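See structure below.
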Amino acid sequence: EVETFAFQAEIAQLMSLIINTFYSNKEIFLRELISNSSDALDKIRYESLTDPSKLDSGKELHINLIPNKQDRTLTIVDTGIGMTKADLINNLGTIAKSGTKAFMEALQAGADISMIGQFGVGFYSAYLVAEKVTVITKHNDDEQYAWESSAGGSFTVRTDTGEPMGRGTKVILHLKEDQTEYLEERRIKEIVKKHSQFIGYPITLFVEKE
Ligand SMILES: O=S(=O)(Nc1ccc(O)c(-c2c(O)ccc3ccccc23)c1)c1cc(Cl)ccc1Cl
């Protein structure tokens, strides 16, 4: 049912640096997640050129931002290419094809955490604002999976069946008590306008029911 894995040592070290480094400019987390979504959307768009059946799991190419003050979550949804189980475990749990090593060296030599996206590890900036991250994903060649981690060196993967998404990735950010500014409509719009105004897919900010 639930499988537990260790992060590769360098990934756990990087996460600990993000959790533990004093750094006020936390808002860049949202840019880095939107940018991974946009990348995943380019890839499905590209594939569907030579095989239009890749869109049978959904034609719309977009990014949805879903704040929920009651649950204290901000969720980033995209309809990009998604990840298989193996891709999820490698992509989130190992250095894989990222510049994890170069980033940690860079911060020692004067880079700052705002530059994390240059090294293909921008995802982990989620831990600037979230105590826990859940990544739900569905690739055309696999079943739906949920990855989850509150850091501390491990993560879990299980199958996810309540709510099939079609195709793509949802990142759910269980925000820290002091990071609820990122559920405010005004704050979200400001950050999207500041850092993500050129993304080439519709970004829809959901309104809250209460
Ligand atoms: O080039 S990618 O493989 N693109 C890609 C493909 C499918 C995906 O579902 C995603 C993706 C998303 O669509 C959304 C959030 C993600 C968070 C961490 C890693 C990948 C995410 C990104 C990739 C992989 C990694 Cl580990 C980090 C960034 C990127 Cl752009």
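In chain A, numbers come from Swiss-Prot; the residues present are 16-225, in order.
How was it done? The header gives X-ray crystallography, 1.9 Å.
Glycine too: its Cβ is placed from the backbone N, Cα and C atoms.
All protein chains shown were included, and the count of other CB atoms within 10 Å of the CB of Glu47 (mutagenesis position) stands at 21. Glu47 (mutagenesis position) falls within a helical segment according to DSSP. Here Swiss-Prot notes a mutagenesis experiment, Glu47 to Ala, with the remark: Strong ATP-binding. Strong interaction with HSF1, HIF1A, ERBB2, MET, KEAP1 and RHOBTB2. No effect on interaction with TSC1.
According to its DSSP assignment, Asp93 (mutagenesis position) is in a strand. Sequence-distant contacts (6 or more apart, same chain, Cβ under 8 Å) of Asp93 (mutagenesis position) comprise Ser52, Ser53, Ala55, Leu56, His77, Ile78, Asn79, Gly183, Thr184, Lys185, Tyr216. Quoted from Swiss-Prot, the note on the mutagenesis of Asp93 to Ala is: Impaired ATP-binding. Strong interaction with HIF1A, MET, KEAP1 and RHOBTB2. Loss of interaction with HSF1 and ERBB2. Los of interaction with TSC1.
Experimental mutagenesis is annotated in Swiss-Prot for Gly97 to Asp, with the remark: Abolishes ATPase activity.
Cβ neighbour count for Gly97 (mutagenesis position): 26 (other Cβ atoms within 10 Å of its Cβ, all protein chains included). A distance of 16 Å separates the Cα atom of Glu47 (mutagenesis position) from that of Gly97 (mutagenesis position).
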